[PDB]
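*Asks:* Can you read through this structure? Questions will come right after.
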Amino acid sequence: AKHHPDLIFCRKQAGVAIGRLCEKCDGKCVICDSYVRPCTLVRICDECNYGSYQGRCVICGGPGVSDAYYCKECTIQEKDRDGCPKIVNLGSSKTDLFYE
Amino acid sequence: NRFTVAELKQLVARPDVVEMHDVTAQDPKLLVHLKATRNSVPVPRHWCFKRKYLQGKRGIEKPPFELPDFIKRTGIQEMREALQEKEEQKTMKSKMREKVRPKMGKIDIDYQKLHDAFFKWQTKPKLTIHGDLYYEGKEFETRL
Amino acid sequence: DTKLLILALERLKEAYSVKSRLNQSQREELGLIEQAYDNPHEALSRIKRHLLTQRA
Amino acid sequence: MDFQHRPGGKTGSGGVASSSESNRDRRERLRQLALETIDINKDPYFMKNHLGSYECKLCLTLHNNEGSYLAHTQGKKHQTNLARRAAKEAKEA
Amino acid sequence: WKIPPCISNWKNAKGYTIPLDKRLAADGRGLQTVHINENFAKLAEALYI
Amino acid sequence: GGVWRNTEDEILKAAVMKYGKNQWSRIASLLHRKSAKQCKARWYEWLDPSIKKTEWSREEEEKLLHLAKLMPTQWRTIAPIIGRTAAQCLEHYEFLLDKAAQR
RNA sequence: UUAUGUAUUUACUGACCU
RNA sequence: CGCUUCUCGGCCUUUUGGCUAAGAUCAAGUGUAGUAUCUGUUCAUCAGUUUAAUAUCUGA
Ligand SMILES: [Mg+2]
Ligand SMILES: [Zn+2]
Ligand SMILES: [Zn+2]
Ligand SMILES: [Zn+2]
């Protein structure tokens, strides 16, 4: 995300699998991470959609509910035509909070 | 290895830009070519300073903000200053009392005047061309 | 030794069973009691430090 | 009921405010406190800027709150390095 | 026949009146005229020995 | 905890300058951590302008070393008699002088 | 008088977070 | 010219009045990633290191 600067994206080739967002993060854009003007569906790679990882949230990794989208401001900057935006690592937040 | 500002100023077709650091580059001729290419804008003045680009704005006190004229001709500044000044007299007793028994219609200015001020009376401001980069003084040199 | 600090904290925590308790003074008293609970050795070193060297 | 000896309150009271409005009023109150103390001290170098922070003007030093200014009255004695500017003011004692 | 002002601890009246001096507002707010009777000594070493 | 940094000490000095002596809730009303008990405790323990918080003399030390033998504990009884009177400045003197009489 | 290294508060940022 | 008193003005505590049991009580915040700012604090001549340039090392 933009808030947690240590989160890294997957960035491999985007397949045909449509991204999903959890119930806690519905309406969030994936890159600019806002709520308004969703314009373009999320296509995620086949390694980040395999088996146990199907229909899972792009950001949280929770169980997905609705489809994921990019903003218009991510679309017209063509930040959707890079790799798949599946946030891979879980780092330094929601880990120490689990230990707290 | 680093041939000085003498010869480097002699070689270049526009010698009027080569500075005291351009000798210390890693490719001087293209640096003073791109420094003398046509419509570029230069590096900001504070790349070599010690003052973090605006920590020299310390002790000077400046006016708050001039609203543009089309907004000032709606009376919003006078209504807003009036209710700020009336609110500076309130205690927490009445600030918590008129939180639950609110008098409304304090401003209620109109909608046609505001629509006219942004749409009928829109003023083009005074812009600038793309070369006029900003340095630290730049408005106290109004002497030009 | 811990078996006596537990007795002292029970004999002091007994004085709070109604809970219209005061602004700081007894809320910070039972805050001290539960900080002595969650780390008995920290409080038990503080007692020895208070108990050799503090007399004002 | 003791209608005489119950802890009283008045009607239409609106109640005691939350923590945000209370400590905002604490910050405004403390601002008025420090302003009147430097007014009594008649300090000519206290400046408040365009955004509600405090500046030692001979010092040219910024300060977030009130006790950051009025604990900057002891270190870095330019406060007596104006003896040089007083020597430029008058070439003698 | 003139009167000093009031340097109270609660006033809620005309002027709370803070000059630089007139803050202790007493002798020293406390004195005991020898501050100790000496018989303490004639007890203390008497226990010490 | 009662840490009492400088940016509350100087505000306490300003508050006692404004409000007064027996009026402590009204000046604990502007400190965001402190109660009135802690305000009394510091302004009589550290910030009082009568406190001679340095300058260990020679008369008061020969005074206290056979004043803290009369009543052996009790550094709040012999604090006004010495008049160093912070009641732990006395305890600082007494432990420092029984280190220097031991070494 | 720009300035460092640090002990060190106070403010401030990211629709940060069960 | 000097001295004492009187009256007018230039003026440097004026807070809402007093009394009760100081009338009476009260006043909770986290964790994470980053910045800014005070206070404390300290600041002999080569050679190469390094830096836009400057400022550590070694040298006599
Ligand atoms: Mg009533
Ligand atoms: Zn976006
Ligand atoms: Zn992927
Ligand atoms: Zn999510």
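Quick note: numbers on chain A are straight from Swiss-Prot, i.e. 2-101, in order.
Every residue, even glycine, has its Cβ placed from backbone N, Cα and C.
According to Swiss-Prot, the protein has these features:
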- A:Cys11, A:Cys46, A:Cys49, A:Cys85: Zn(2+) 1 binding site (BINDING)
- A:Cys23, A:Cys26, A:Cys58, A:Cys61: Zn(2+) 2 binding site (BINDING)
- A:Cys30, A:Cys33, A:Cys72, A:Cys75: Zn(2+) 3 binding site (BINDING)
- A:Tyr36 to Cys: No apparent effect on cell growth, localization of SF3B1 protein or formation of nuclear speckles. Alters the structure of the presumed branchpoint (BP) adenosine binding pocket within the splicing factor SF3B complex which may lead to decreased binding affinity and thus affect pre-mRNA splicing (MUTAGEN)
- A:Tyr36 to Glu, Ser or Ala: Alters the structure of the presumed branchpoint (BP) adenosine binding pocket within the splicing factor SF3B complex which may lead to decreased binding affinity and thus affect pre-mRNA splicing (MUTAGEN)
*Asks:* Hey, how far is A:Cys75 (Zn(2+) 3 binding site) from A:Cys11 (Zn(2+) 1 binding site), Cα to Cα, in Å?
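*Replies:* Cα-Cα distance, A:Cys75 (Zn(2+) 3 binding site) to A:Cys11 (Zn(2+) 1 binding site): 17 Å.
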*Asks:* Using a Cβ cut-off of under 6 Å to any atom of ligand 4, determine which of the binding-site residues A:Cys11, A:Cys30, A:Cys49, A:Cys58, A:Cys72 qualify.
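*Replies:* Among the binding-site residues listed, those whose Cβ sits under 6 Å from ligand 4 are A:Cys58.
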*Asks:* Does DSSP give A:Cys26 (Zn(2+) 2 binding site) helix, strand or coil?
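*Replies:* DSSP assigns A:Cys26 (Zn(2+) 2 binding site) to coil.
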*Asks:* What same-chain residues, at least 6 away in sequence, bring their CB to under 8 Å of the CB of A:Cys61 (Zn(2+) 2 binding site)?
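*Replies:* A:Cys23, A:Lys25, A:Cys26 - these are the non-local Cβ neighbours of A:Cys61 (Zn(2+) 2 binding site), listed in sequence order.
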*Asks:* List, in sequence order, the residues of the same chain other than A:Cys30, A:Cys33, A:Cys72, A:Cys75 whose Cβ lies within 8 Å of the centroid of the Cβ atoms of the recorded Zn(2+) 3 site.
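*Replies:* These residues sit around the Zn(2+) 3 site: A:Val31, A:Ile32, A:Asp34, A:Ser35, A:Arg38, A:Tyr71, A:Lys73, A:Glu74, A:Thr76, A:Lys80.
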*Asks:* Would you mind listing, in sequence order, the residues at least six apart from A:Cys58 (Zn(2+) 2 binding site) in the same chain with a Cβ closer than 8 Å to its Cβ?
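*Replies:* Spatial neighbours, sequence-distant, of A:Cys58 (Zn(2+) 2 binding site): A:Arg21, A:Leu22, A:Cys23, A:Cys26, A:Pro64, A:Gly65.
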*Asks:* Long-range same-chain neighbours of A:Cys49 (Zn(2+) 1 binding site), Cβ under 8 Å, sequence gap at least 6?
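*Replies:* Set apart from A:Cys49 (Zn(2+) 1 binding site) by at least 6 residues yet with Cβ under 8 Å, we have A:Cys11, A:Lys13, A:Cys85, A:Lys87, A:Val89.
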*Asks:* Among the binding-site residues A:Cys30, A:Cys46, A:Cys72, report those whose Cα falls within 10 Å of that of A:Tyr36 (mutagenesis position); none is a fine answer.
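*Replies:* Taking A:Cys30, A:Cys46, A:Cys72 one by one, the ones whose Cα falls within 10 Å of A:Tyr36 (mutagenesis position) are A:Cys30, A:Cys72.
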*Asks:* In whole Å, note down how far the CA of A:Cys46 (Zn(2+) 1 binding site) lies from the CA of A:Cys33 (Zn(2+) 3 binding site).
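*Replies:* Rounded to the nearest whole number, the Cα-Cα distance is 20 Å.
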